[PDB]
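Worksheet for the structure shown next.
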4 protein chains.
Amino acid sequence: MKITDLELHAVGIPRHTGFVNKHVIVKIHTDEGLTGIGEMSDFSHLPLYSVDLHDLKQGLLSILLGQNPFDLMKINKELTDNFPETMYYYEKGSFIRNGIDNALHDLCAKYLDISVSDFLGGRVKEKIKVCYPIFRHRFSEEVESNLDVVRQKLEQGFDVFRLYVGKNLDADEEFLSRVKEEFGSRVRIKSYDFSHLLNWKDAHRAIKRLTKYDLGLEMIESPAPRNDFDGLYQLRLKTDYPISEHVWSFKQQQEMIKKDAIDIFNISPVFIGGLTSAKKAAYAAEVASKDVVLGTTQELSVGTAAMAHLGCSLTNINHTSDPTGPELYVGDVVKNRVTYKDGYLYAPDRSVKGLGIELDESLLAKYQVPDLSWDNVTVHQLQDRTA
Amino acid sequence: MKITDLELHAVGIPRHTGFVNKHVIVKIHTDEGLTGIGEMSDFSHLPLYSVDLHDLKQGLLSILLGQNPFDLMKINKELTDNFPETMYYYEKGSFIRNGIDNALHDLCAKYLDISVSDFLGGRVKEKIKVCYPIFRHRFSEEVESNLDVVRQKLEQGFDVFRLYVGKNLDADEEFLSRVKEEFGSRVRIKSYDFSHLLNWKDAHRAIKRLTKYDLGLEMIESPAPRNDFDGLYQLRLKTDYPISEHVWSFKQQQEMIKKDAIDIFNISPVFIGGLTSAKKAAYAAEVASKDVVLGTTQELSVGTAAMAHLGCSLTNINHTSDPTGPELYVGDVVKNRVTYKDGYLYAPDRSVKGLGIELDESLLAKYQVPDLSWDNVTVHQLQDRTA
Amino acid sequence: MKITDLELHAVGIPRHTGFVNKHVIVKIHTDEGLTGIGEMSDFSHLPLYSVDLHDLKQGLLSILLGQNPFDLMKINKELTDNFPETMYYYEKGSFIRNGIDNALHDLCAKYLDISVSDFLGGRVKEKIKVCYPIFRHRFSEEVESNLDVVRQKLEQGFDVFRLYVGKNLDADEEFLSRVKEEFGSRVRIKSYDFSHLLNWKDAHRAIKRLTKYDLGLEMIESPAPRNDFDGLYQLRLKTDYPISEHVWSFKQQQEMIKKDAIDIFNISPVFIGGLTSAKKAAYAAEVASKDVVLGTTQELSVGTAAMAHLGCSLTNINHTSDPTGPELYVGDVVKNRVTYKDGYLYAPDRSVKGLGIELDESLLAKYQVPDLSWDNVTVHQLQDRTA
Amino acid sequence: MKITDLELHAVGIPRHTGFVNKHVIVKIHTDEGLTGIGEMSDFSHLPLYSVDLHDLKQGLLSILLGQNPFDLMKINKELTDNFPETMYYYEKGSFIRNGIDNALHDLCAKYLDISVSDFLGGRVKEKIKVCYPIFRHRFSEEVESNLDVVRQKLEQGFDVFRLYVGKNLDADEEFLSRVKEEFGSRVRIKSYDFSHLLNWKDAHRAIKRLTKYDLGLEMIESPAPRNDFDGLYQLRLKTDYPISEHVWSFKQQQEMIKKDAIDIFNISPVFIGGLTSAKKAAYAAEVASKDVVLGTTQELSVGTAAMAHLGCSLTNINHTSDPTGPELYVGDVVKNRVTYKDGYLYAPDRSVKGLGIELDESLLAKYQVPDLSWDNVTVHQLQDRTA
Ligand SMILES: [Mg+2]
Ligand SMILES: [Mg+2]
Ligand SMILES: [Mg+2]
Ligand SMILES: [Mg+2]
């Protein structure tokens with residue numbers, strides 16, 4: 001069983017918020033005819049440069065050609081050798097490794113005629129509670145619209161949300177106040193996400209005022225600058241609420257564990273390099289007796305399926321998670337999108353071998369884009385995912 | 001696919017050193033007729049009490065009956081719930097979990113018609129370098145015999161050994177001196193193992209005198225009391241050689257990582273609860289950028305096969321390992337023992353589904369023992385594995 | 001005075017060692033006709049992906065178009081906003097910012113009819129002592145050739161070299177032994193560079209054996225993994241020799257200062273984002289009373305000129321530096337290359353406004369490459385800069 | 001281009017508060033006829049001794065004569081060699097270096113026919129928000145007068161003030177209460193300045209009671225004894241408000257950064273040695289991701305212009321600053337004083353080469369004083385700047 005070819009399909013898919021993200025769908029072919037599909041999710045994050053896909057295909061083929069897809073450890077070592085961890089939340093090399101590794105999981109599972117779920121340790125649960133995102137308000141006039149989003153998504157079954165804050169505390173607080181007023185306890189905002197925008201003391205001030213509104217609050221996320229382990233730790237001591245932070249590299253995670261800097265490790269395949277790398281991070285957290293939440297960059301159904309399988313295999317996810325990409329994007333590239341019901345993300349049919357998802361060639365063509373080039377966008381928009 | 005029954009076969013097998021160990025061979029039956037075999041290796045360690053196997057079978061069946069063998073994470077969680085980690089090197093509950101988990105790996109692999117190697121992440125290598133053990137000298141008159149062991153094993157292909165030290169430094173040093181004198185550089189003693197017998201300062205003194213003899217020395221193992229993380233750390237700073245310590249619980253490992261107490265994590269399925277638990281520990285070490293060595297309690301071919309598969313899947317084993325059980329025991333319970341050549345342990349045939357090993361019912365009967373009861377033995381003998 | 005257009009010229013230039021690097025020459029045009037030239041030096045480092053230059057030109061123009069070139073702080077803030085620091089030695093975004101910022105310095109200086117030297121604080125010295133690199137030996141058979149390099153470069157005036165070590169200590173030591181034997185004290189090897197390849201304890205062992213050879217040794221560089229501040233600190237306490245490390249981000253530098261992890265800060269424009277960013281790093285080091293050495297990625301004459309101007313303005317460079325790009329590359333893109341005499345890099349003519357260098361359009365065409373795509377190369381080769 | 005002569009003009013100028021400060025206006029002449037003007041601001045601080053200006057002129061000429069004004073780094077090194085940093089807030093040697101360095105900036109800019117703004121990195125903003133000072137109350141009967149100051153300055157456009165506290169908490173609190181009562185939210189008191197008068201615990205008590213009044217409070221300044229880094233740190237952990245402290249030497253700043261002792265670094269040219277030294281301090285703060293506020297000793301228009309140029313070039317000034325000297329002093333020595341509008345200090349006309357200020361010889365004569373001798377004044381008056 002050996003890899004014979006690789007295909008990278010670039011697509012552009014807008015969100016209901018108006019933000020347009022570019023993704024890359026992966027296809028890994030073998031000598032036996034089995035093909036694994038994967039996803040290099042959301043390249044639309046800073047830095048403001050783009051990766052040449054023609055060159056990337058050559059580099060990746062050079063690595064994969066002739067290899068046994070079952071050699072996951074070997075292949076991931078070589079992938080990391082060529083795309084080193086950088087201690088940066090949005091390293092494009094991590095998105096790349098992720099697409100290859102989840103495609104390999106799909107491939108191996110298909111070959112074995114089993115769901116990726118059973119290739120990852122089986123299931124602990126059949127679905128995971130998630131939350132719908134409300135992007136940060138930079139202005140008070142943005143509140144009304146966001147309240148309608150809550151009203152609409154709640155009616156659709158999403159009773160839990162998360163709020164990005166930090167830019168305009170008055171606006172943040174106006175929103176939280178309106179929500180509590182209109183929905184009482186019907187809606188929960190499980191997290192206030194600062195996106196590394198504030199130094200910890202300022203975050204402390206913000207946290208102190210925002211936490212006046214506790215609508216089923218579960219955690220405060222990224223309340224310090226990237227890699228500010230000391231700040232995270234001090235904040236963890238001053239905050240009653242659990243502190244959560246994204247895991248973007250093993251070194252970064254090791255340090256947060258060494259310093260006991262946080263309470264919840266936000267782990268997501270795309271930011272750490274794939275399912276293989278995410279499992280290592282999740283197991284490290286388990287060994288450290290740390291809580292885990294399944295994070296997201298907001299991916300399409302292929303990427304969401306992959307993470308749903310991993311999510312349902314973990315024993316230390318005791319809080320609400322974040323992947324709601326297929327609900328946020330207006331389009332997708334599959335025949336049947338992953339399913340969300342009552343604010344829960346369901347793991348794909350365990351009876352279906354592979355990821356449990358199927359590409360729709362007509363949709364791949366429909367959303368096709370010539371490259372990962374950038375369009376007109378501001379830094380604020382890239383940070384907040386707004387348009 | 002569900003578990004329907006469980007069998008526990010107790011056996012007693014003497015070593016060439018004269019020490020007799022008791023093991024338990026596991027059989028996990030399913031509704032579809034597939035059976036997974038496992039091993040609860042070497043129960044012959046302190047504390048000086050024994051586990052009732054009739055009661056254990058009931059407790060384990062209560063847990064396993066009706067479950068899907070592929071739910072490894074779920075099952076291991078329940079196993080740990082019933083057999084908690086204790087921070088003790090020889091917790092019998094860990095040996096128990098190990099036997100069940102490796103039997104489940106065998107079962108799942110058989111069902112999928114693949115080697116356990118491909119169920120663990122494939123291969124990074126086809127064999128792992130190991131060393132033959134020379135148990136500690138309590139007296140100078142024990143040296144001669146041990147020199148013959150070296151002479152004999154070297155001729156058989158084992159050019160690397162490890163030496164247990166600490167009880168009699170004069171004897172330890174006499175041995176090392178004789179070896180260097182007779183074999184020059186033909187033989188390497190990759191580790192001096194103190195077995196947690198000395199406080200770190202005394203170990204430092206011992207290390208300073210013993211390291212006068214460096215025959216390809218790779219590490220100093222367990223040079224401090226059990227769980228003495230501060231001592232290990234101080235010794236790590238005073239020793240040029242890497243310091244290695246066994247991983248017997250996640251809490252213990254977390255602490256050694258938090259304090260950067262050691263250089264090499266000695267990981268072995270039997271002491272941590274199985275392949276699933278060992279993978280978690282190995283991945284935690286990888287995330288922490290720490291070296292790993294495959295340790296051992298000296299198991300039979302079933303247990304050695306399981307660890308050989310895991311060993312060949314890891315990317316961070318850069319030193320000589322220790323599993324040489326099948327070479328140390330006079331008998332075994334399989335049709336074909338694992339293979340050792342030129343001081344290397346080979347991973348079972350990757351073409352053979354499952355563990356790649358086969359039980360020999362006649363040998364199971366031959367070595368059968370009614371229970372895990374203890375025979376006449378001293379504390380020194382249990383610590384040194386001598387007779 | 002405003003920016004009106006931008007040009008990015010990709011080139012490929014082989015080294016005498018056989019390694020081929022790709023660079024990007026920058027041109028920033030203004031309404032008044034003045035053009036600043038710059039260099040995005042050596043993109044040929046991992047990660048193994050390449051930046052789309054057509055897209056990059058658009059992104060950069062979006063930032064620069066219409067701006068006043070004299071607004072260096074404002075522009076650098078916006079550059080960093082779009083190309084965030086990642087805590088990674090070879091972040092391509094840093095090379096990009098560097099090319100833009102040094103082109104802006106050239107532009108501003110030209111407008112003022114002064115040398116970049118006088119735009120950076122004048123001069124403290126007219127030349128800086130540098131060393132010629134001897135890339136790491138992976139095999140003993142590579143020694144002879146490297147000895148000839150020393151023999152040849154010494155005859156040309158380079159009496160100081162630096163040696164990359166870590167892969168094969170026997171080979172490293174063979175080289176050092178041969179050199180001392182053949183040249184006595186005629187040649188100095190000012191640094192042993194581990195390139196973050198070893199954990200600090202292994203580096204300590206290596207340092208202990210390699211430092212048996214002290215041929216005017218000034219420092220040990222990168223003797224620990226990237227961002228291993230604790231390791232650097234411990235090594236700094238165990239090593240008599242100064243410990244030096246590259247500055248690749250302000251956060252990383254802040255942490256090495258907070259922990260007093262090193263003795264010498266290796267600062268180079270390309271890895272930190274340009275002259276503006278390098279000045280900030282150098283001043284931070286000065287405020288911290290820390291020694292500085294001018295590092296390098298080995299750039300062409302445009303990039304080397306820029307760093308020569310900065311180098312000669314600093315008051316805390318008390319050791320031998322590393323930029324010898326124009327001596328290492330077989331070709332260049334200027335009419336007159338920077339000058340090296342007696343192992344010293346001379347700052348460009350202070351009477352010549354701007355960088356003091358002039359592009360040669362025929363050479364730009366000669367070395368032109370269609371893009372920054374990768375050719376066949378191994379990880380070892382990318383780490384060691386060998387072919 | 002070389003320095004040929006130096007002039008030091010001592011002047012005495014009273015404040016509207018009645019306090020009389022002595023300053024020294026600097027003139028640096030060159031062979032080409034260009035003259036740079038500078039200011040050694042407010043020598044009227046303890047210690048109670050004065051510097052002989054005849055001797056100083058000789059010492060400074062010895063240093064400057066024949067030098068190239070563009071050699072800022074070289075000259076500042078030599079200035080610091082002769083006037084060492086002492087870790088004291090009011091080291092007269094710092095005022096001296098400051099006057100020379102800002103005069104050199106004026107000189108270099110004039111030669112280049114550009115504003116000092118463009119010699120410092122351009123602009124990030126065109127004006128900086130400042131606050132008017134209310135000096136500490138030692139008695140309750142001093143409150144009324146200070147309330148009139150607020151009433152009067154507010155009408156003139158200053159809506160932000162800062163209050164010196166610590167001597168009489170009852171008086172401090174009486175003032176704050178009256179202000180809030182009479183102006184509601186019309187006026188903001190951005191800082192409560194303890195002037196290093198109290199030990200941190202006493203400051204904590206004072207802070208706890210004073211912060212009952214939050215009129216746009218931005219920071220607590222100098223809430224611990226000089227150089228009490230541990231105290232500043234403990235207070236930073238116990239105070240929600242940012243803690244700010246003056247930077248009077250690089251060693252002091254390095255230590256506050258090493259210990260993460262404060263939130264905001266109050267940087268001002270006069271206390272650190274000039275624009276060159278202040279830029280180094282500001283860049284160090286930037287590298288440390290620390291906020292900066294432009295502090296003051298309250299200087300004349302020459303010194304305020306210099307700092308206005310630096311202030312508008314920094315990217316990390318996110319709070320209200322303090323320089324309001326030209327509004328506080330009854331007289332000045334220039335043709336046109338720096339401009340303040342709506343509580344903002346405007347950077348001098350960017351079209352005017354040099355500092356953008358012009359000396360008025362008649363005013364220099366008017367305010368001339370024979371030396372820097374002290375008049376009758378008490379320690380309390382020198383600490384509080386009262387009369
Ligand atoms: Mg995203
Ligand atoms: Mg044992
Ligand atoms: Mg380079
Ligand atoms: Mg003053």
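Backbone N, Cα and C define each Cβ position, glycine as well.
The Cβ neighbour count for D:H45 (mutagenesis position), using a 10 Å radius over every protein chain in view, is 18. The feature Mg(2+) 1 binding site is assigned by Swiss-Prot to D:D42, D:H45, D:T297.
Quoting Swiss-Prot on the mutagenesis of D:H45 to Q: Loss of activity. Classification of D:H45 (mutagenesis position) by DSSP places it in coil, neither helical nor stranded.
Taking a C-beta cut-off of under 8 Å and a sequence gap of six or more, D:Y90 (mutagenesis position) has these contacts in its own chain: D:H45, D:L46, D:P47, D:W248, D:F271. Experimental mutagenesis is annotated in Swiss-Prot for D:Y90 to F, with the remark: 3550-fold reduction in catalytic efficiency.
The active site, proton donor annotation in Swiss-Prot covers D:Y90.
Within 10 Å of the C-beta atom of D:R162 (mutagenesis position) sit 25 other C-beta atoms, taking all shown protein chains into account. Record note (Swiss-Prot), mutagenesis D:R162 to N: 17000-fold reduction in catalytic efficiency. The unchanged residue is displayed.
Here Swiss-Prot notes a mutagenesis experiment, D:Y164 to F, with the remark: Loss of activity. Taking a C-beta cut-off of under 8 Å and a sequence gap of six or more, D:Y164 (mutagenesis position) has these contacts in its own chain: D:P133, D:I134, D:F135, D:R136, D:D193, D:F194, D:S195, D:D384.
The DSSP secondary structure for D:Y164 (mutagenesis position) is strand. According to Swiss-Prot, the active site, proton acceptor annotation covers D:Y164.
Annotated Mg(2+) 2 binding site per Swiss-Prot: D:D193, D:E221, D:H246, in sequence order. Secondary structure from DSSP puts D:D193 (Mg(2+) 2 binding site) in a beta strand.
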*Within 10 Å of each Cβ, count the other Cβ atoms and name the one among the binding-site residues D:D42, D:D193, D:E221 with the highest count.*
D:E221
*Taking the centroid of the Cβ atoms of D:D193, D:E221, D:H246 as the Mg(2+) 2 site, which other residues of that chain lie with their Cβ within 8 Å of it, listed in sequence order?*
D:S191, D:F194, D:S195, D:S222, D:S244, D:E245, D:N266, D:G295
*asked:* What does the structure give for the C-alpha distance between D:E221 (Mg(2+) 2 binding site) and D:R162 (mutagenesis position)? Integer Å is fine.
replied: 10
*Does anything in the same chain, at least 6 positions from D:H246 (Mg(2+) 2 binding site), have a Cβ under 8 Å from its Cβ, and if so what?*
D:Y89, D:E221, D:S222, D:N266, D:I267, D:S268, D:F271, D:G295
*Can you list which of these recorded positions (D:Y90, D:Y164, D:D193, D:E221, D:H246) have a Cβ closer than 6 Å to ligand 4?*
none
*What Cα-Cα separation, expressed in whole Å, is found between D:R162 (mutagenesis position) and D:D42 (Mg(2+) 1 binding site)?*
20
